[PDB]
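Asks: Take a look at the following structure, please.
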Amino acid sequence: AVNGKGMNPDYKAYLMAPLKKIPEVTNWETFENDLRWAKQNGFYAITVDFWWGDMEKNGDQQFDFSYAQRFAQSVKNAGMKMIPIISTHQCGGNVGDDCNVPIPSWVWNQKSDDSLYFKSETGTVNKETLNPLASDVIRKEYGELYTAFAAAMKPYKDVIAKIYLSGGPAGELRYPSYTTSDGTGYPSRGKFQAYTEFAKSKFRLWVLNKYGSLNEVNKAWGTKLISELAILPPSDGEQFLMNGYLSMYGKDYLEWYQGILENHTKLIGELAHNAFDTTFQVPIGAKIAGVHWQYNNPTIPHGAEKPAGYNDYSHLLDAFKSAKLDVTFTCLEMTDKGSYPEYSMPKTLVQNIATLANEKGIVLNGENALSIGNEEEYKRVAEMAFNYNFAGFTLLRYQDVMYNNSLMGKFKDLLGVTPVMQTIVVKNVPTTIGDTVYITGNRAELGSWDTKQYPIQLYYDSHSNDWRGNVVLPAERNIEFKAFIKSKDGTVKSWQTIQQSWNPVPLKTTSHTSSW
Ligand SMILES: OC[C@H]1O[C@H](O[C@H]2[C@H](O)[C@@H](O)[C@@H](O)O[C@@H]2CO)[C@H](O)[C@@H](O)[C@@H]1O
Ligand SMILES: OC[C@H]1O[C@H](O[C@H]2[C@H](O)[C@@H](O)[C@H](O)O[C@@H]2CO)[C@H](O)[C@@H](O)[C@@H]1O
Ligand SMILES: OC[C@H]1O[C@H](O[C@H]2[C@H](O)[C@@H](O)[C@H](O)O[C@@H]2CO)[C@H](O)[C@@H](O)[C@@H]1O
Ligand SMILES: OC[C@H]1O[C@H](O[C@H]2[C@H](O)[C@@H](O)[C@H](O)O[C@@H]2CO)[C@H](O)[C@@H](O)[C@@H]1O
Ligand SMILES: [Ca+2]
């Protein structure tokens, strides 16, 4: 892996449940046998959406957790763990959805203004999730929903391994900038979502707070604004993404726009730790979307990320580290393209988010964006997950492997791995001053025969005069590897004589000793 180290010793594989309730798919008895089958293939737990439109449908404070308790009891019976997602967003309208659960109808009647929904550059209204700017309705409703849930699922705490929060559309912290009705679906540019009367007022008040008066606004932006009513979001998003973003106005508008998602992250992470920390004592996390199209478009750079709310990823992850939330990036199986008309760059994007997260000390988990129907994509998820320190990988979705034993078998071999620490020892190495010994091998957890970015560093033992190191390996998988010398200046001076193997790696800690 990256920086001379190996795979994360805490790695676990997870399975996403159907979007529909288990009784609308099969019966609870073959569901319990499918979870026993899943666990024999390396899965640790199942993640499942518990929808808001189902848990508090009839009215405020009129709760129904009967489906969540019945699902938890069958997980108990099958001997597995679950990871609930408190889904405060709509099921239906996004990629892969085959369900239709709106959020409770009555939440929209709590206000007379337009503070609760979104409106785009061209007037399209969106009501998939609550507008994070209405933080008073969010503190009240999410607060009540998280505490009623902890009291009802308190019996099943031993079956709960983690808890996920929904930060916006499709369960991700972002704005609804890519949707069919707005004309902004893939691979098109996104539209900004700050055109409600309430969002315009809120942008206007933050600017006047930052500067003081219209006078100081014109001096900082270098503008000639006439009245305070002229402080608006962009009237043209395309022109704004072509070059308005470089001005001082541009930088202040994107700081306020992304700033609203950073403050929502701190509010929901605070409501979640209060409600759950005593009762469950599990990690809590949230998800960030992989908006990889229009990334390197020359005319409109980062043309789809910026309307979705992503302008500076380092400042976005900082909100996650201070709210005490783990992060999940949802796009590992794709490769880079970068050509017209999509200008897509998913792997560069995943490498950049992973580097930032590992720098800041944030636990990182991954997911595939679309159904995998081929072993080649499992090898690409494996390369990213084991070389960029991911602590978990969740597979979208249930039916893809549960009804395909050949794909399920390929997943077990490549990704349903249990990490175990082992000691590798290499004797008789002709090392000279400044040289360093590394090991690389055939599987992704050994760097896939790569000698520049991914080899695992070993350490000289001056007492027995050999090179060694405790390495995390995939238990009971066959591996091939070779040690090599790297000079003081990063060049491969020489390789080990014979290729070595461990057929397979034992699952109890031992040592593999070899000679140059
Ligand atoms: O929230 C929905 C989802 O959108 C993106 O998925 C893309 C996919 O990557 C493209 O190949 C294409 O099929 O359009 C999809 C939907 O717009 C993101 O990759 C994903 O993370 C995001 O959550
Ligand atoms: O079950 C979890 C969520 O699954 C879907 O959203 C996925 C989407 O399918 C995928 O392309 C993207 O990369 O990630 C999201 C979030 O995991 C549903 O659309 C969501 O409603 C579900 O919560
Ligand atoms: O609030 C001031 C004005 O902001 C926007 O105009 C921006 C424009 O979006 C940007 O691309 C350009 O380069 O700079 C101007 C700021 O002078 C709104 O479009 C205007 O209606 C606002 O008055
Ligand atoms: O690059 C893929 C191959 O890496 C190793 O091969 C080394 C070989 O061990 C060494 O003696 C020779 O001098 O260089 C090659 C690398 O170019 C593995 O031993 C092979 O199995 C891999 O295919
Ligand atoms: Ca309520």
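We're sticking with Swiss-Prot numbering for chain A, so the shown stretch reads 31-546, in order.
Even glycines carry a Cβ here, placed using N, Cα and C.
Pulled these features from Swiss-Prot for this protein:
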type: BINDING; residues: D79, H119, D127, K317, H322, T360, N398, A399, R427; note: substrate binding site
type: BINDING; residues: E86, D90, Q91, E171, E174; note: Ca(2+) binding site
type: MUTAGEN; residues: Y194 to E; note: Reduces activity by 60%
type: MUTAGEN; residues: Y194 to Q; note: Reduces activity by 80%
type: MUTAGEN; residues: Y194 to H; note: Reduces activity by 97%
type: MUTAGEN; residues: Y194 to F; note: Reduces activity by 64%
type: ACT_SITE; residues: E202; note: active site, proton donor
type: ACT_SITE; residues: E397; note: active site, proton acceptor
Asks: Here are the binding-site residues: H322, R427. Which has the lowest count of other Cβ atoms within 10 Å?
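Replies: Output over binding-site residues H322, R427: least Cβ neighbours within 10 Å is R427.
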Asks: Cβ under 6 Å from ligand 5: which of the recorded positions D79, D90, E397, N398 qualify?
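Replies: With ligand 5 as the reference and 6 Å as the Cβ limit, the list reads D90.
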Asks: Can you count the other CB atoms that lie within 10 A of the CB of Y194 (mutagenesis position)?
Replies: 25
Asks: Just checking: which of the binding-site residues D79, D127, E174, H322, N398 have a C-beta under 6 Å from ligand 2?
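Replies: Only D79, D127 meet the Cβ criterion.
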Asks: Sort the residue listed as 'active site, proton acceptor' into helix, strand or coil using the DSSP assignment.
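Replies: Note: the residue listed as 'active site, proton acceptor' is in a strand by DSSP.
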Asks: Please state whether DSSP places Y194 (mutagenesis position) in a helix, a strand or coil.
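Replies: DSSP call for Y194 (mutagenesis position): strand.
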Asks: Since the record lists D79, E86, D127, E171, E397 as recorded positions, which of them has the fewest other Cβ atoms within 10 Å of its Cβ?
Replies: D127
Asks: From the recorded positions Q91, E174, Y194, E397, pick the residue whose C-alpha lies nearest to the C-alpha of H322 (substrate binding site).
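Replies: Spatially nearest to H322 (substrate binding site) by Cα position is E397.
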Asks: For each of the binding-site residues (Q91, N398), count the other CB atoms lying within 10 A of its CB, then report the residue with the highest count.
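Replies: Most Cβ neighbours within 10 Å: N398.
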Asks: Around the recorded Ca(2+) site, report the further residues of that chain (criterion: Cβ within 8 Å of the mean position of the Cβ atoms of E86, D90, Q91, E171, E174; site residues excluded), sequence-ordered.
Replies: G89, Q92, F93, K170, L175, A178
Asks: Have a look at the recorded positions (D90, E202) and report the one with the fewest Cβ neighbours inside 10 Å.
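Replies: Relative to the other recorded positions in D90, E202, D90 has the fewest Cβ atoms within 10 Å.
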